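Contents: one structure, followed by commentary.
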Amino acid sequence: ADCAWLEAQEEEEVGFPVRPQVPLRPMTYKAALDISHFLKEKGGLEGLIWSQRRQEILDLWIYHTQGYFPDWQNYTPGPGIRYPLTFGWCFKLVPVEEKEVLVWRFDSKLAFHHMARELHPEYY
Amino acid sequence: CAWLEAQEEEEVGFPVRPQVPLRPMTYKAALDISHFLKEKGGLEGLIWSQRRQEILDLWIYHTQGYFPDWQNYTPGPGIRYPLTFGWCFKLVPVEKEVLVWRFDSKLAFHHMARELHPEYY
Ligand SMILES: CCCCCCCCO[C@@H]1O[C@H](CO)[C@@H](O)[C@H](O)[C@H]1O
């Protein structure tokens, strides 16, 4: 089922149901900063249990509204706290009580400290 | 049912609440959306799935405010007919069988789901 989703969205990328209304960019620091702070104030990620599908609904909402390619929202590997690889995005996945139940949590410090970078230089 | 519990939880109000106010699906709304999707969209020819229908349902729910409880079809086997009158897409088999979204403008004037299955009304 995991692989079946990738092939579906890449077919869907031209186009489904409508191609996005705005010019189609890649995710920036400031965009990711504004969208996070937006989603806290108005809208509701805070607390929700993470899933492959929910992330996709969130990725597609940003893609259709703002035009940012859904290529961006990636976190560090487990176990434990799951840090965003795209700097600017102020959400991380915390466990709640080796795969485990995660939760989107806002953290304004993520704006100033690229914690994924500091813990895993591997990726850069 | 693993999806429905997640979907219900989400309904207040992930990822944002839809911007235009909520209202139930109508004949004309369904008609207009269908004819929009054929001209300026890409629902045509695409293989159906549970997730693809949900992406479509949520795009409508967010864009236009229609609660996603309207785009259901008749049971199989064979040509799968829309229960909501106005919606001009049906799911045709390609040859549990592989279905494809197909625009049919005659669905606007004949409630084929009604004529074949009066049990649902
Ligand atoms: C799976 C999620 C599908 C995408 C849902 C969000 C798409 C909404 O899209 C936006 O809707 C606004 C009104 O709400 C309009 O003003 C914008 O022009 C439009 O881009």
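Swiss-Prot numbering applies to chain B: residues 59-153, 182-207, in that order.
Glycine too: its Cβ is placed from the backbone N, Cα and C atoms.
According to Swiss-Prot:
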MUTAGEN   B:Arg75 to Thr  Complete loss of viral replication. Incapacity to trigger cellular activation, probably due to reduced interaction with the TCR environment
MUTAGEN   B:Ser107 to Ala  No effect
Given a gap of 28 unmodelled residues from B:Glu153 to B:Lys182, what is the distance between their Cα atoms, rounded to a whole number of Å?
13
Residue pair B:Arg75 (mutagenesis position), B:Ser107 (mutagenesis position) - Cα distance, angstrom, rounded:
25
